[PDB]
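Read through the structure below, which is laid out as structure tokens, and then see the notes.
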Amino acid sequence: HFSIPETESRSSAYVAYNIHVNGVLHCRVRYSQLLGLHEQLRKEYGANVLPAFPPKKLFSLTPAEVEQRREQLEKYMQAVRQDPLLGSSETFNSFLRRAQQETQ
């Protein structure tokens, strides 16, 4: 069970998303990383397979916007993880493993 219950400000300061698994901190990542993840999965699997990725914004996000993006990334990651093909990919899992190492 993936969740993203919280964001943090880190640093050139940026918003980090604290991805949890079964309520336990797994990894911290920024939007740009999840975007790159999505783009690579799209390259590998061809699109009509992935959920829509929460889109780039042209202005710094308000707190409301951050909260919205957090909720959407949370559902996106859940959806990908629950997909047999996507959720089983080495691209998805190696990303998570490395993000976890860097977080830990």
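The numbers used for chain A are those of Swiss-Prot, and the residues that appear cover 2-12, 18-110, in sequence.
Recorded method for this deposit: X-ray crystallography, 1.8 Å.
Positions of Cβ are set from backbone N, Cα and C atoms, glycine also.
Quoted from Swiss-Prot for the published mutagenesis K62 to A: No association with endosomes. In three-state terms derived from DSSP, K62 (mutagenesis position) belongs to neither a helical nor a strand segment and is classed as coil. Over all protein chains present, the Cβ of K62 (mutagenesis position) has 8 other Cβ atoms lying within 10 Å.
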Hey, how far do the C-alpha atoms of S12 and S18 sit from each other in angstrom, given the 5-residue hole?
6
